[PDB]
Number of protein chains: 2
Amino acid sequence: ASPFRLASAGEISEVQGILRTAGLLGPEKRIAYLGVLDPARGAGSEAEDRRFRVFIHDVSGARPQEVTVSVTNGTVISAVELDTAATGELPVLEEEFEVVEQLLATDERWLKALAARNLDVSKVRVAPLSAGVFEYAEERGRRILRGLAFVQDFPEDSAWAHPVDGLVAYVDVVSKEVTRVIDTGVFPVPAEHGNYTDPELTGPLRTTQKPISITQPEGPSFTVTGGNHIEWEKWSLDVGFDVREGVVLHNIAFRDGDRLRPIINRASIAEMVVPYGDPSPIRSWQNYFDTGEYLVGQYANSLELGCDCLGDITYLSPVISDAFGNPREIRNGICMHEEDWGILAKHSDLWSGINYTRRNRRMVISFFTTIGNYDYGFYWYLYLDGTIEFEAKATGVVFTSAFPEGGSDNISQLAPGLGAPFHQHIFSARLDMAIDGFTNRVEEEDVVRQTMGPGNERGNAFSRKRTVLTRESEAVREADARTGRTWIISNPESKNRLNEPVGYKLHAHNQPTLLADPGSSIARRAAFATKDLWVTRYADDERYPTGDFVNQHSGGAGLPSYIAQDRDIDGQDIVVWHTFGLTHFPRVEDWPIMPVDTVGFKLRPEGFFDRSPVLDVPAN
Amino acid sequence: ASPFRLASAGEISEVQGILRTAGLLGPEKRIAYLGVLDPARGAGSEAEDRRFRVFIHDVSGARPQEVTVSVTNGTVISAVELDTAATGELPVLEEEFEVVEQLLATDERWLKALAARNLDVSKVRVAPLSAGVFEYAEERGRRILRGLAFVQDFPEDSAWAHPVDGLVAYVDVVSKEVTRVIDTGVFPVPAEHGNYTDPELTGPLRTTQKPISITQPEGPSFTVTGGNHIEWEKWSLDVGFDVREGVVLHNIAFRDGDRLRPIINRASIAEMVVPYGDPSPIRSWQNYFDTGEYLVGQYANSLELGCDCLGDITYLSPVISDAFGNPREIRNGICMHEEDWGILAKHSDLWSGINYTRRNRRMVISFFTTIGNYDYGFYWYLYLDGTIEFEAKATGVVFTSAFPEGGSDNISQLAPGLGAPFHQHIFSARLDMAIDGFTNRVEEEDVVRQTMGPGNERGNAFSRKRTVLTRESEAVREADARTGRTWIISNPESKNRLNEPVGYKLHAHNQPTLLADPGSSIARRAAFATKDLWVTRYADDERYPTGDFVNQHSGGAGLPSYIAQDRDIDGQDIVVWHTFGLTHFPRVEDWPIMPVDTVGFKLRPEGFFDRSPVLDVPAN
Ligand SMILES: [Cl-]
Ligand SMILES: [Cu+2]
Ligand SMILES: [Cu+2]
Ligand SMILES: [K+]
Ligand SMILES: [K+]
Ligand code: NA
Ligand code: NA
């Protein structure tokens, strides 16, 4: 009966039925996005209304629509035609991808380019990439994909080893036209294979790894009820899944004595962008909005026991819609388990003679997704001590190019003649805050150095300061690692026993933000990525830092547009958007398949509790 | 056998015998420091000379000595009388700590101060703390400790809950004289207890935690030979232990095919300082050099299986000297084990149809020490992919004071009337580098943003730059998180298959460095802590960033003196000294016993290998 339960297969097929009966799902229609809407503020006063939001594409050229349906009542709430030149194109369809390679295969310009390089067209894979918005006026209002070529020598070959540089094509996937083929000149196609399962490349496998057995003889310490409601070590939350964002956490709360205390209303990765920093016209347009354009949830992997998730694992198998409105289950797409996490607290006291040690553990909720060459793990952690953490694990195969003769300031060499263009992977965590309820505020906290002199005669003093962010115009903040800058979300109307507002402190990794020139298209379309921390006033329709329709949007959508409202955020229902990313200069060690690298952030209680919340943990 | 083996009980007894025979260890002498020295540069074979260095204190007040002994040859190599007012006092003797409370208990000034506060002297514990160097001219050349009082209500009471503010005493621990008692006025002694094992405070203990069993049915994947030589998953190293530094790693190397490739010759935490930022004269002198003044290894805990170290644990029990030269074992003082570390690499390729997942592991070498109220865990990690990481874990009970009525800019409130002065915990890792051998250099690498314009018309390009640090004068560097600054140690004479010098990249956390005014005693004494990275030319007598004798020693020694030599570090035998630390504004959640917080750094291979070094890891 929880309004935060996962979508059922039946709900999705019910959406399909409502749509088709309304005449909105004819044979030329495709569902580009489908997801359940969260309950509105103040909805608990009963009366479930499960609503779904749908983006409908038309492959015949007709206008797309955004449609909201009520599966509870079997109705279309709203159906609005979209002007895509104005508000953006719909997300890339899984089925539109193959289209690029197929169209190019019969194009004379493309065939000429391949023939000059002596490449068999049957062996040429084309990565179907998002187009962005550049100088091509003819592209406005059209659904475009750009294509880069990779040679696959045989069915099981890794095509990423064999990029075809100096060549790029643009295609209109609706009219099925190749609009441009650009050939800037031949580059050798790197010849070494990157087949990481080939014994010739791996060498003899290690026989030195002895098993590590992780078991829970009495089962896990968390409970799962209503399908996706988790309770674990004082924590309470609901695990949602959306085809765009992936795993979403709802209603994160902590049972402190007799009270269930809210902390975060909704936590998600609301966007992730991969901008490339190679100025070659072959790739200078390349920016993947893995979340906004591709939809990371739809490509979530089925996770294997003992392989992807080790120990005592509880799985969720979320359901999503295919292009036609049929429900598809992602079997074992979400892993949930608790992990030992070393020492929690320890002291050996001379005076009392008491030696005390307690161990820590964390609850893990994760999924793994594949976006073309990339594979990402998204992990949320809840710790015994009240810490909340997110970690992204980036792996897969790096996106390759030729390595230019004479070297490059923008590309690293992975193998002979094989390049890897510099790029970033930049995430936005959207945290709809609810510290002890919805009346919250954010302060920026900096360390403050003090000058030796009166009141500080030994020059040892240091302090800190907090600045309240009172309005959205003041709430776009940057990191300052040197001054230990953090941000505290507090509830000015809820105080701890020492009469201080309860709070949680956000600790960022202070990695570089978006490096592109501020006047670039990517800086405008991924404005969120240019600053570390944004705070907005909550609004139903402000879901993504990049807006609803990211694909081929001209820029300025999302956060810059929200912030421009300059709303009061001082003791109000607010949302924190934290930008954090990896800046990737690929190394030889990343080839032919990359070891995981990580980035993330955490929040720790800051006078939220009246004392340590883990004094009741028993000895191991 | 190996010159890097742990000191044995017999060796320590033999050093005692050699010193005795030489007339250097009569009944008035005490061993303040004793440790084995590393072999000299210049190989050997098995022509070993095990040498020990000793600092010898004299309880009658005669000059102490620094002595090097050859235990192999039964000889004194060198013995020098120290002028401590110049070069520094010896580390504090465990036996001197108790002297303070004992002497104060009969001092009329101390008794009067306690009587003014209605405190029973029998219940007043005194934290006997290092003195540093301030304006008290009479202390020059004397061994002083400063005492701060805490009330202990009964034998098992946590005295830290009951600080006695406004009171401090200074004590000469050799002449056994109370030199000063300062009373700045009475403060209420906080009354709430901080007894974290009292069920009244813990409430009923949780019954919700189900067991997590971690076992290795076939034993661990690492081997231990020669007592302390570890081989694990291509890694080779020797685990040393020194009473001052604690665990020291020697000869870290990686077997890459048929070649054992050195990476780091010696890794240690060569100093750690805990400066306090409260300008009250009661504490404004407070700075712990846990390593240099206290010797962290000597207070290493015995680690309990199932509590401190979970899984299949192999222990080392290092031997140290007592104050008289007798050997003492720290049973189970070092834990060694491997643990699962999630996903190593993963890719699901659409074009090839191959789905690939491998798991990661790390080797862990750790110890835990107790310094009064604080307990610190020191953890070294080696990863399958070649990453090396250090992590410090800070816990224990925070150091307390009164909380001033009307608040404080330098102290936080933990409980009614109970304060916790702001402070930092700053570590120095000394990494004697040997990237593919001793011919090394360091480059500072920064991200480079590029301007939109010719050659970058879309404004997407970004790059990086590297600056070789050629001489020590140029090798004192600061963090720049905003520009993604890292430091690469490379070997300009050893190139990978792509003709690039092999390297490792140091990734810092970019936490704040020492906050004290540069004119302070602590800024001079902990000069190393004011900058993030220092590079020196290797020298036998350059061991600690603070010099050999830190206790009551002014500036004049350590890193700032070493760097002045302005030696060539461009393709030479070099040492990297990385400063990293926590800035602690204590929170209510830290009381009455603090949950672990962490800080550290890592190094990742950077074109060290010719491709990923983990292609030979088998499927799980
Ligand atoms: Cl990548
Ligand atoms: Cu990358
Ligand atoms: Cu601290
Ligand atoms: K537009
Ligand atoms: K001998
Ligand atoms: Na909110
Ligand atoms: Na070196």
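Here chain A follows Swiss-Prot, giving residues 9-628 in order.
Heads up, header says this was done by X-ray crystallography, 1.5 Å.
Quick reminder: no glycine exception, Cβ is built from N, Cα and C everywhere.
What Swiss-Prot records for this protein:
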type     : residues                     : note
BINDING  : A:296-307, A:379-384         : substrate binding site
ACT_SITE : A:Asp298                     : active site, proton acceptor
MUTAGEN  : A:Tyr382 to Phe              : Loss of activity
ACT_SITE : A:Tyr382                     : active site, schiff-base intermediate with substrate
BINDING  : A:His431, A:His433, A:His592 : Cu cation binding site
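Listed in sequence order, the binding-site residues from A:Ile379, A:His431, A:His592 having a Cα within 10 Å of the Cα of A:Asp298 (active site, proton acceptor) are A:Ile379.
Cα of A:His431 (Cu cation binding site) to Cα of A:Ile379 (substrate binding site): a distance of 15 Å.
Shown in sequence order, A:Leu137, A:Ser138, A:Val281, A:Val282, A:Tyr302, A:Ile379, A:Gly380 are the residues of the chain, 6+ apart in sequence, with a C-beta less than 8 angstroms from the C-beta of A:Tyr296 (substrate binding site). Using a cut-off of under 8 A between C-beta atoms, none of the recorded positions A:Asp298, A:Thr299, A:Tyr302, A:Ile379, A:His433, A:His592 neighbours chain B. Neighbours of the Cu cation site: apart from A:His431, A:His433, A:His592, residues of the same chain with C-beta atoms within 8 angstroms of the site's C-beta centroid are A:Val282, A:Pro283, A:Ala402, A:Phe430, A:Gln432, A:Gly589, A:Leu590, A:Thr591.
The two recorded residues A:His592 (Cu cation binding site) and A:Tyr382 (mutagenesis position) have their Cα atoms spaced 13 Å from each other. Under the three-state DSSP scheme, the residue listed as 'active site, proton acceptor' falls in the helix class.
Spacing of A:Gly305 (substrate binding site) relative to A:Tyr382 (mutagenesis position) is 14 Å (Cα to Cα, whole number).
Proximity to ligand 2 (Cβ under 6 Å from any of its atoms) holds for none of the recorded positions A:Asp298, A:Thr299, A:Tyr302, A:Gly305, A:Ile379, A:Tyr382. Each residue contributes its Cα atom, and for A:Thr299 (substrate binding site) and A:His433 (Cu cation binding site) these two points are 11 Å apart. Calculated from their C-alpha atoms, the gap between A:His433 (Cu cation binding site) and A:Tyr382 (mutagenesis position) amounts to 10 Å.
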